[PDB]
Amino acid sequence: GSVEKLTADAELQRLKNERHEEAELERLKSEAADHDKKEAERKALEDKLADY
């Protein structure tokens, strides 16, 4: 594919730097943080359908 010859995979290498041991454990804690969207529902009451 000569992908490495085009250095097109250079962008992929940058993503690897973002990955870390903490990131792997982040998914385990993401389970409790996945309820953040539900909390946004409470804020919807503030709109009170003001925007009709």
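Start at 1 and count along the chain as shown; that gives each residue its number.
Yeah, the Cβs are placed from backbone N, Cα and C, and that goes for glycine too.
With a cut-off of 8 Å between CB atoms and residues at least 6 apart in sequence, the same chain places nothing near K16 (mutagenesis position). Following the DSSP three-state reduction, the secondary structure of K16 (mutagenesis position) is helix. The note that Swiss-Prot attaches to the published mutagenesis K16 to A (Swiss-Prot position 98) is: 50-fold decrease in plasminogen binding.
Annotation note: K29 (mutagenesis position) sits in a helical segment as assigned by DSSP. Record note (Swiss-Prot) on the mutagenesis of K29 to A (Swiss-Prot position 111): 2-fold decrease in plasminogen binding.
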